[PDB]
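Novice: I have a structure here, written as structure tokens, and I will follow up with some questions on it.
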Amino acid sequence: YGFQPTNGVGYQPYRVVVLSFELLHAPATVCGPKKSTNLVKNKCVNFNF
Amino acid sequence: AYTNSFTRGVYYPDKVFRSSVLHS
């Protein structure tokens, strides 16, 4: 590419980042923002592990 | 030389516990 500053859009350089989330078969890894914790048992509950 | 394995080279395909279950 011979990029030059006086190029019409669609010929100017764009930077690209491709994030690819993969899930092999480990025990866990990075995620979003943690919240709360605790741990209830013996009661119908709505859980996220 | 060459030799014959008999029943060798079986590994757990992954995590996940499991019991009596002829799993394929």
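Here Swiss-Prot sets the residue numbers for chain A, with the shown residues being 495-543 in order.
Header entry for method reads electron microscopy, 3.2 Å.
Placement of Cβ uses the backbone N, Cα and C atoms for every residue, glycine included.
Annotations for this protein, taken from Swiss-Prot, read as follows:
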type	residues	note
MUTAGEN	A:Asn501 to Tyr	Increased binding affinity to human ACE2
MUTAGEN	A:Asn501 to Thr	Reduced host ACE2-binding affinity in vitro
MUTAGEN	A:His519 to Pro	Increased resistance to human covalescent sera neutralization
VARIANT	A:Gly496 to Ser	In strain: Omicron/BA.1
VARIANT	A:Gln498 to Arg	In strain: Omicron/BA.1, Omicron/BA.2, Omicron/BA.2.12.1, Omicron/BA.2.75, Omicron/BA.4, Omicron/BA.5, Omicron/BQ.1.1, Omicron/XBB.1.5, Omicron/EG.5.1
VARIANT	A:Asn501 to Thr	In strain: 19B/501T
VARIANT	A:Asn501 to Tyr	In strain: Alpha/B.1.1.7, Beta/B.1.351, Gamma/P.1, Theta/P.3, Mu/B.1.621, 19B/501Y, Omicron/BA.1, Omicron/BA.2, Omicron/BA.2.12.1, Omicron/BA.2.75, Omicron/BA.4, Omicron/BA.5, Omicron/BQ.1.1, Omicron/XBB.1.5, Omicron/EG.5.1; May enhance affinity to human ACE2 receptor
VARIANT	A:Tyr505 to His	In strain: Omicron/BA.1, Omicron/BA.2, Omicron/BA.2.12.1, Omicron/BA.2.75, Omicron/BA.4, Omicron/BA.5, Omicron/BQ.1.1, Omicron/XBB.1.5, Omicron/EG.5.1
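Show me how these features fit into the shown structure, please.
Specialist: Non-local neighbourhood of A:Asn501 (mutagenesis position): empty, since no residue in the same chain at least six residues away has a C-beta under 8 Å from its C-beta.
In this structure, A:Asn501 (mutagenesis position) belongs to neither helix nor strand by DSSP; it is coil.
In the three-state DSSP assignment, the secondary structure recorded for A:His519 (mutagenesis position) is coil. Neighbour density for A:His519 (mutagenesis position): within 10 A of its CB lie 8 other CB atoms from the protein chains shown.
A sphere of 10 angstroms centred on the C-beta of A:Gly496 (variant position) encloses 5 other C-beta atoms. In the three-state DSSP assignment, the secondary structure recorded for A:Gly496 (variant position) is coil.
Sequence-distant contacts of A:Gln498 (variant position), defined as residues of its own chain at least six apart whose C-beta falls under 8 angstroms from its C-beta, are absent.
Counted within 10 Å of its Cβ, the other Cβ atoms near A:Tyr505 (variant position) come to 11, all protein chains included.
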Novice: With 8 Å as the upper Cβ-Cβ limit, not reached, which of the recorded positions A:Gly496, A:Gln498, A:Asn501, A:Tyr505, A:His519 neighbour chain B?
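Specialist: Listed recorded positions meeting the cut-off: A:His519.
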